[PDB]
Amino acid sequence: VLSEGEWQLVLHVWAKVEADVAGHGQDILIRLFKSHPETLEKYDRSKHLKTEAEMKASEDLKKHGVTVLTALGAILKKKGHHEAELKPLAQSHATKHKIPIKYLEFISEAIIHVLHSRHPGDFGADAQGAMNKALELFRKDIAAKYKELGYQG
Ligand code: HEM
Ligand SMILES: COc1ccccc1O
């Protein structure tokens, strides 16, 4: 459980993200695919774009980054009271996309990386610690939902 002050640091930097959701989403997904190429296998071969410039030019990738960050932002704004937002996400990611918790740790690391790269003055140690706690809680609760659906994460 996060304190109210930790939630405030999470949501303070998230408002910075919302100034350019598409740009952040592009940076986060490109960082994920570069840091962990295997994650690009969960998306079908139709992509597997070969260069960074192709990734940045991809309207499909940009639109998807917005979809991802919008869902995460909706969850974060619930400050832990997120069962109703999290359940459909767990359903699709356990039973259709088959995304292990390990991959959620990878994308959390990418989120942290891009937030620090773009917003260092609003993402010092206490804000990094609060975002880390928020994403840990997200991953814990989604793992529990995964198991409830029969997916061992
Ligand atoms: C913060 C973490 C994440 C959030 C909030 C998120 C959310 C979503 C949302 C809202 C969609 C569209 C609706 C749906 O099917 O549920 C989606 C699609 C998808 N997501 Fe995730 N997701 C993340 C974790 C991941 C990771 C780590 C991978 C791959 C390693 C992944 C790849 C999947 C795939 C494969 C689709 C279908 C894409 C397509 O339309 O072809 N996601 N995601
Ligand atoms: C769903 O579309 C994409 C997601 C991630 C990377 C490239 C894409 O076209």
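Here Swiss-Prot sets the residue numbers for chain A, with the shown residues being 2-154 in order.
Technique stated in the header: X-ray crystallography, 1.9 Å.
Just so it is clear, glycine is given a Cβ too, placed from its N, Cα and C backbone atoms.
As recorded in Swiss-Prot:
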type	residues	note
BINDING	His65	nitrite binding site
BINDING	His65	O2 binding site
BINDING	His94	heme b binding site
VARIANT	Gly122 to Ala	In metmyoglobin
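Here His94 (heme b binding site) is positioned 15 angstrom away from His65 (nitrite binding site), judged by their C-alpha atoms. Under DSSP, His65 (nitrite binding site) is assigned to a helix (H, G or I) in the three-state scheme.
Listed in sequence order, the recorded positions among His65, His94, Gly122 whose CB lies under 6 angstroms from an atom of ligand 2 come out as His65. Neighbour counts of Cβ atoms within 10 Å were taken for the binding-site residues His65, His94; the minimum is at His65. For the pair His94 (heme b binding site) and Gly122 (variant position), the C-alpha distance works out to 34 angstrom. DSSP assigns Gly122 (variant position) to a helix in the three-state reduction. Here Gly122 (variant position) comes close to no residue that lies at least six apart in sequence on the same chain with a C-beta under 8 angstroms from its C-beta.
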